[PDB]
Amino acid sequence: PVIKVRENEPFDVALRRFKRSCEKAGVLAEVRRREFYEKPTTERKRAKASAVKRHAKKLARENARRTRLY
Amino acid sequence: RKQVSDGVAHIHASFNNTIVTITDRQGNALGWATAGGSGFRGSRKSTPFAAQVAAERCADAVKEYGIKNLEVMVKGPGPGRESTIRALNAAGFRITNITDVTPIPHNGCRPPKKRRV
Amino acid sequence: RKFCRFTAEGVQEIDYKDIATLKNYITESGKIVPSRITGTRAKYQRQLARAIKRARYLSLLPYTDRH
Amino acid sequence: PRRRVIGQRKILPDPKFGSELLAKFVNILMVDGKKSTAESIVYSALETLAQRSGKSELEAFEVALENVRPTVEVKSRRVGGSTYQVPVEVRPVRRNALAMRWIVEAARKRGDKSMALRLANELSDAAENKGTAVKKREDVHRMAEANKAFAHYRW
RNA sequence: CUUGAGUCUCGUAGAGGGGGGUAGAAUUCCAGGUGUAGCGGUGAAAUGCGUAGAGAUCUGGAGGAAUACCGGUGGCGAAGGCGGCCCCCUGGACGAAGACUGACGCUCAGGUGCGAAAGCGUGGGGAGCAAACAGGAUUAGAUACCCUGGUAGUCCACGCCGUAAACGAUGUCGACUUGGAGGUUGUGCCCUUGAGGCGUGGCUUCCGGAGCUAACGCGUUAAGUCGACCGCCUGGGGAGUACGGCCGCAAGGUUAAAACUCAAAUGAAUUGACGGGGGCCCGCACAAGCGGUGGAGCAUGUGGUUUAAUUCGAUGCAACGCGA
Ligand SMILES: [Mg+2]
Ligand SMILES: [Mg+2]
Ligand SMILES: [Mg+2]
Ligand SMILES: [Mg+2]
Ligand SMILES: [Mg+2]
Ligand SMILES: [Mg+2]
Ligand SMILES: [Mg+2]
Ligand SMILES: [Mg+2]
Ligand SMILES: [Mg+2]
Ligand SMILES: [Mg+2]
Ligand SMILES: [Mg+2]
Ligand SMILES: [Mg+2]
Ligand SMILES: [Mg+2]
Ligand SMILES: [Mg+2]
Ligand SMILES: [Mg+2]
Ligand SMILES: [Mg+2]
Ligand SMILES: [Mg+2]
Ligand SMILES: [Mg+2]
Ligand SMILES: [Mg+2]
Ligand SMILES: [Mg+2]
Ligand SMILES: [Mg+2]
Ligand SMILES: [Mg+2]
Ligand SMILES: [Mg+2]
Ligand SMILES: [Mg+2]
Ligand SMILES: [Mg+2]
Ligand SMILES: [Mg+2]
Ligand SMILES: [Mg+2]
């Protein structure tokens, strides 16, 4: 994430542009992943659990589009 | 002693401490300041405020060199990735480039084991 | 909204030599953009990623933006 | 205070100077519901203070308040394995309350003969920026400058 | 005889396997430059590192290991498993059209081969990580969790071991039985008119109908309806143990009892209660405050002790100026 400040660019908006570039690159998330070793069984379990959650919200949304809370 | 007027700010932002080093374009250090060395220890050390104080101290540690503009290289995930940059700007510096230089291995060495805390 | 350009041009094998298109599927930092975002088919994504790795070997595209 | 929003009880201004500010002072000084003896102590102390330093009684009392009134305090927030003192700015109403209480406690700890003399010396010392009351303001502010690292981030 | 099972032709996808190269990040180490008082680590610390110049930063070098992004309830493999890129050798699967063989099939005790990780042998290699071990903490103790280090091992070659919650806790093969939304990979046809339409195969994910099921659930990839063969079970414990045999360098593996003892052990689901689970909301619960109690003397009640008797009852909150 290399940010170059342009002419008439306020510093605050340049810093904000830097946060986005780091965020889209996932630098902070990557370091969190690599801080400790995750057993291959664990990440496979974690990946499967995330896939289930991701799919579960897709199906659960439909029944909430068909329910009248009041 | 000598005037360079174009420096580079290296910011080492770990979870426990922040090290701010000002150097010229060729990597030769001119001054440094850390949160631990700025009157903060233990819990207080790993705070964005402590990193910001360190950046301010590193400015006076380098003011004699007459630096006008400098680039910022941020490394590490810890707090003080941001406050030190603002403190550098508030110190009277022209922030030209901001780049992240956090070491990201491409599946290199095995990291330590998970902490069971 | 995002469809597969390769399938719409009948690209057959993506060419590592064609740098112009490959830059459209790498991020600013040089990472490979997932097909979820570009909308490319799975078959061409494997061809696309394979092609990018060869270009990187030949130093036609950067591995990282830092280097 | 879990949910109950509480309004404000109105206090009558003092009989002599008609100040809501001073009426709170006699309430803080009063003990066991002896309001009349409390204001006697306060009124005589102000009379001594006014003559001892020239300024009008109400103006003189205010000057002492300005020198004792705090602007930041430390609330306490326990963390797993430690206790954190979070600096927080204090409301203008609580500003006066803390100053008034600190002066009264400082006066009660003084060695002067009468409570009026005990009080009158304290506002005199406070107006000149010395004594226990202002020392408390120094300690509260130093504590809240040392913990500026935990402010906002742990508010 | 050709419909089961095979062979041939043309293509397709794939981390399938073996061998050999190679590339870029990053860690560590070595040498040097700048530079100065801390670094590191934790819940907090300390051990440790540092004025003998660390950490930070820049340049050069060495070495090993693993391949971010792509990456996907995606793909391949009988299973175990397989993930940078390139080449060499090589297995299987699937689709299209036609031709060929003519039941050549299914299953399989014994047998044989493969088989994660750890472990074993020999010779290498060794960056990171890390059993053992050492120190620092934590604690009532702490042979732990946490911290600083760290050997075997993890890596390579060749042998050995043959075990895993080796799991879909579901043996293989074949046929049959309503559907819906996807993923992946072939293929036919239609103004290709497109980032189209209509079919037709393989594999795969999630729902769900009948039916089945103790229930949970399974549900054309069955745990439905049937057929073929194999393996296996017969209360809990003793015990996957002893003895014997076979295998192994060893660790051990495999086959596999009995006496004895119990009236249960177990599965699923239900109502509660509970959680150092979650959510929401309260209450002088905390917070924000004021005044006390605990110290003193006395009043009073209780315990205890004492006494001929110190009548009896009340004992966490909810007994103790209580029945009185
Ligand atoms: Mg650690
Ligand atoms: Mg020494
Ligand atoms: Mg092949
Ligand atoms: Mg014939
Ligand atoms: Mg057999
Ligand atoms: Mg092994
Ligand atoms: Mg060995
Ligand atoms: Mg050896
Ligand atoms: Mg350790
Ligand atoms: Mg020890
Ligand atoms: Mg270690
Ligand atoms: Mg077994
Ligand atoms: Mg397995
Ligand atoms: Mg089994
Ligand atoms: Mg179902
Ligand atoms: Mg039995
Ligand atoms: Mg029995
Ligand atoms: Mg045995
Ligand atoms: Mg035996
Ligand atoms: Mg509950
Ligand atoms: Mg309270
Ligand atoms: Mg008492
Ligand atoms: Mg009694
Ligand atoms: Mg009785
Ligand atoms: Mg009784
Ligand atoms: Mg009773
Ligand atoms: Mg009572």
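Here chain D follows Swiss-Prot, giving residues 2-156 in order.
Recorded method for this deposit: electron microscopy, 2.3 Å.
Including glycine, each Cβ sits where the backbone N, Cα and C put it.
According to Swiss-Prot, the mutagenesis experiment D:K36 to A or E carries this note: Defective in ribosome assembly. The Cβ of D:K36 (mutagenesis position) has 14 neighbouring Cβ atoms from other residues within 10 Å, across all protein chains displayed.
One mutagenesis experiment named in Swiss-Prot is D:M116 to G, and its note says Significantly decreases affinity for its own mRNA. Look at D:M116 (mutagenesis position): DSSP puts it in a helix. Within 10 Å of the C-beta of D:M116 (mutagenesis position) there are 20 other C-beta atoms, taking all protein chains into account.
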- Message: Cα-Cα, whole number of Å: D:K36 (mutagenesis position) versus D:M116 (mutagenesis position)?
- Response: 15
